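Colleague: Attaching a single structure in structure tokens format; questions to follow.
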Amino acid sequence: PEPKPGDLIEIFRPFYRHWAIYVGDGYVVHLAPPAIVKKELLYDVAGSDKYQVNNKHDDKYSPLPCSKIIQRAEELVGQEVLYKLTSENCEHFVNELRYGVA
């Protein structure tokens, strides 16, 4: 089914996981290569790969208000991130947006 705005998206690319954050209307915000923060269609980001909503830490952490998640995510679009791209970094990025820093 369709993700809700603010949902973390776990993308099962062959031999590595990619993370994105759903921001609504078919769009995810995520770290990609030219690292740049991008707003793209989930359809394009997923591609032919399997993916799932994984609001992993909702059991133990409060997600931020969803309006804050989307606002913040979309604020960063266009910005380079000084750290490189691994699943852990992409995951920490989408986690920072959903839950805050901590």
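Note that chain A is numbered according to Swiss-Prot, with residues 6-39, 58-125 shown in order.
How was it done? The header gives X-ray crystallography, 2.0 Å.
Placed from the backbone N, Cα and C atoms, the Cβ positions cover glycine too.
Checked Swiss-Prot, it gives:
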| type | residues | note |
| --- | --- | --- |
| ACT_SITE | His23 | active site |
| ACT_SITE | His35 | active site |
| ACT_SITE | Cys113 | active site, acyl-thioester intermediate |
| MUTAGEN | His23 to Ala | No effect on PPP2R1A-binding |
| MUTAGEN | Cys113 to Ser | No effect on PPP2R1A-binding. Impaired ability to act as a host factor for picornaviruses |
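Tell me about the surroundings of these features in the structure.
Modeller: The number of other CB atoms found within 10 A of the CB of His23 (mutagenesis position), across every protein chain shown, is 23.
Secondary structure at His35 (active site), as computed by DSSP, is strand. Of all Cβ atoms in the shown protein chains, 28 besides its own fall within 10 Å of the Cβ of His35 (active site).
Note: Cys113 (mutagenesis position) has non-local neighbours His23, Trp24, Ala25, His35, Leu36, i.e. same-chain residues 6+ apart with C-beta under 8 A of its own C-beta.
In the three-state DSSP assignment, the secondary structure recorded for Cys113 (mutagenesis position) is helix.
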Colleague: Gap validation: 18 unmodelled residues, flanks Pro39 and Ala58. CA-CA distance in Å?
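Modeller: Spelled out: 18 residues absent, and the flanking Cα atoms 7 Å apart.
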